[PDB]
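Okay, structure first, notes after.
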Amino acid sequence: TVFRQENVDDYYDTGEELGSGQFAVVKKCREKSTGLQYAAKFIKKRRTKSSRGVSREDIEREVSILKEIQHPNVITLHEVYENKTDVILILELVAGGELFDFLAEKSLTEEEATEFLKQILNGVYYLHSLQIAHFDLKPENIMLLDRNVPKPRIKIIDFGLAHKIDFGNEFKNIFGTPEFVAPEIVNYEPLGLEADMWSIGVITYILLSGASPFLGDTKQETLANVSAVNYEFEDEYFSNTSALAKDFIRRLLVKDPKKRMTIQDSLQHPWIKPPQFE
Ligand SMILES: Nc1ncnc2c1ncn2[C@@H]1O[C@H](COP(=O)(O)OP(=O)(O)O)[C@@H](O)[C@H]1O
């Protein structure tokens, strides 16, 4: 599929840089015709078949998935442009920064943690209902609308690894960040929606303790720890955390994805119910 090939600068003015990645830069922008503000994500295209940059197939998948999405806890896609060097996604602007940077700024109370977590679970419930595995859930990829309110609203971002799972598993290894990937990712096994639920367990552990449960001194050591389910609840961090909070995490950090809580399970859980190489 092809995208709008007019000069994006004819229709938008760009401002501050919001973030960077592996083959992408994200800049604040403003649409001339409406005055409304967005985040423009410039994704570098492949220069040759083999090659740096993102394959066209990968970009088209990300765009397809983004076009399906509309939910308060997920980013939305406004428009897509392209030229010879970049595909440019005009995304909904999320102005309150990453949950990652919020966590560095403030460890949270259980209430603060569950307020974020309920929103994350609602967003993932929506995605999984559409058979979309995000495959890159981590605090960097959960943005706040406004960081200066007592109960910030969040949106899930970064659909660069997301896949539609039409058979209950998919086989291509979709390897994210070692600290957050499930054992089946580490072991290059078929992957499904269950992989996101593991990442949610890791996120929850971090929200409650300020510490990463599998992190080693090298990426390879992290991956080994993940495959062996080498984590524990350090008394120093968790001695006054409720046993139900620990129960929630335990039921997500399970090696066998068939035995791991589903997104629907996580919403009925009593605590809730009201790149890889060195
Ligand atoms: N919609 C948005 N609103 C505000 N900031 C964003 C938005 N999308 C991305 N960012 C910022 O840019 C960074 C990189 O975005 P990302 O989608 O991860 O690109 P990459 O393909 O490089 O990983 C994010 O971690 C975040 O800081």
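Count begins at 1; order follows the chain as displayed.
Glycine is no exception: its Cβ is also placed from the backbone N, Cα and C atoms.
Taken from Swiss-Prot, the feature active site, proton acceptor applies to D136. If you look up Swiss-Prot, you'll see 18-26, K41, 92-94, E98, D158 marked as ATP binding site. As a published mutagenesis entry, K41 to A (Swiss-Prot position 42) appears in Swiss-Prot alongside the note: Loss of activity, apoptotic function and of autophosphorylation.
Features per Swiss-Prot, on structure.
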| residue | record | contacts (Cβ under 8 Å, 6+ apart) |
| --- | --- | --- |
| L18 | ATP binding site | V26, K27, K28, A39 |
| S20 | ATP binding site | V26 |
| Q22 | ATP binding site | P275 |
| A24 | ATP binding site | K41, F42, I43, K44, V54, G160 |
| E92 | ATP binding site | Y38, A39, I75, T76, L77, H78, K155 |
| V94 | ATP binding site | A39, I75, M143, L144, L145, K155, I157 |
| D136 | active site, proton acceptor | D158, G160, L161, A162, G176, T177, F180 |
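Summarising the environment of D158 (ATP binding site), the number of other Cβ atoms within 10 Å of its Cβ, over all protein chains shown, is 24. Most other Cβ atoms within 10 A: among the recorded positions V26, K41, that distinction falls to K41. 13 residues between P274 and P275 have no modelled coordinates; the flanking Cα atoms are 38 Å apart.
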